[PDB]
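Heads up: the structure comes next, in structure tokens.
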Amino acid sequence: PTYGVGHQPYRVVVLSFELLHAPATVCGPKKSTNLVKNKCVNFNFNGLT
Amino acid sequence: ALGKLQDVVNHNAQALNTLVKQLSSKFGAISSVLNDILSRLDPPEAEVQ
Amino acid sequence: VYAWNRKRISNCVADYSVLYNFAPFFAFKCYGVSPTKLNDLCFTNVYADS
């Protein structure tokens, strides 16, 4: 503990993801909406807008 | 017999197909989809992509 | 660091807002994604390397 910054122990956590190239299992808190047919809509399917 | 006229048709569609194909090119960016870039990055780095 | 721990994260809904709410993290650096856009995206292949 007596040492200054630059030598003190640092805990590092690396979060690694992949972008859209597989079916997704971890998602955000966003709520699911109902589906509408035959109308022009801006949709968001699993992070694909 | 009618190779010349078909060749002109062949060139035109191919040019459009190539131009359409160019939409699937990353061009040195993280993704080729603009919506993903907007949905994934802050404007300072999204502007670069 | 030679024997770093890898944990798989799957089949969960993640609230990243609490990460912001309590955070002694001096360094919080993201490369391929915005920190504030994490709540609006879906992911797979999630790994935590500690």
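All residue numbers given for chain A refer to Swiss-Prot; the residues shown span 499-547 in order.
So this one's electron microscopy, 2.5 Å, going by the header.
Keep in mind that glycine also has a Cβ here, set from the backbone N, Cα and C atoms.
Here the Cβ of A:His519 (mutagenesis position) has 8 other Cβ atoms within 10 Å, regardless of which shown protein chain they belong to. A:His519 to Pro appears in Swiss-Prot as a published mutagenesis result, with the remark: Increased resistance to human covalescent sera neutralization.
One natural variant catalogued in Swiss-Prot, A:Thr547 to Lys, is accompanied by this note: In strain: Omicron/BA.1. DSSP assigns A:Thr547 (variant position) to coil, not to a helix or a strand. Its own atom aside, the Cβ of A:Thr547 (variant position) has 14 Cβ atoms within 10 angstroms in the protein chains shown.
Separation of the C-alpha atoms of A:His519 (mutagenesis position) and A:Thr547 (variant position): 15 Å, rounded to the nearest whole number.
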